[PDB]
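*Asks:* Can you read through this structure? Questions will come right after.
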Amino acid sequence: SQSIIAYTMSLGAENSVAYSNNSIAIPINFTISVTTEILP
Amino acid sequence: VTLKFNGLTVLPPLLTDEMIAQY
Ligand SMILES: *[C@@H]1O[C@H](CO)[C@@H](O)[C@H](O)[C@H]1NC(C)=O
């Protein structure tokens, strides 16, 4: 059932933002995220 | 910003001037 397909590239999730003059968000938990970056 | 025969082609960018505006 497989095939090769062509499409417009999704630049990201269409993400909605909870703005208000009186609203906020602040975090309570976090990842100490490790990344590799590699250079000649 | 103002702007053929002998084997010469100007290929398109991967990202259109419109998708630049999306990012
Ligand atoms: C905050 O926004 C609401 C509309 O969403 C408005 O009625 C309210 O007066 C605003 N408050 C302040 C302090 O700007």
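We number chain B the same way Swiss-Prot does; the residues here are 826-828, 854-873, in that order.
Every residue gets a Cβ built from N, Cα and C, even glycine.
Feature list, courtesy of Swiss-Prot:
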type    : residues    : note
VARIANT : B:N856 to K : In strain: Omicron/BA.1
VARIANT : B:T859 to N : In strain: Lambda/C.37
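Buried or exposed, and what's around them? Tell me for each listed feature.
*Replies:* For B:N856 (variant position), the Cβ neighbour count at a 10 Å cut-off comes to 4, with all displayed protein chains included.
Non-local contacts of B:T859 (variant position) by the CB criterion (under 8 A, 6+ apart in sequence, same chain) are absent.
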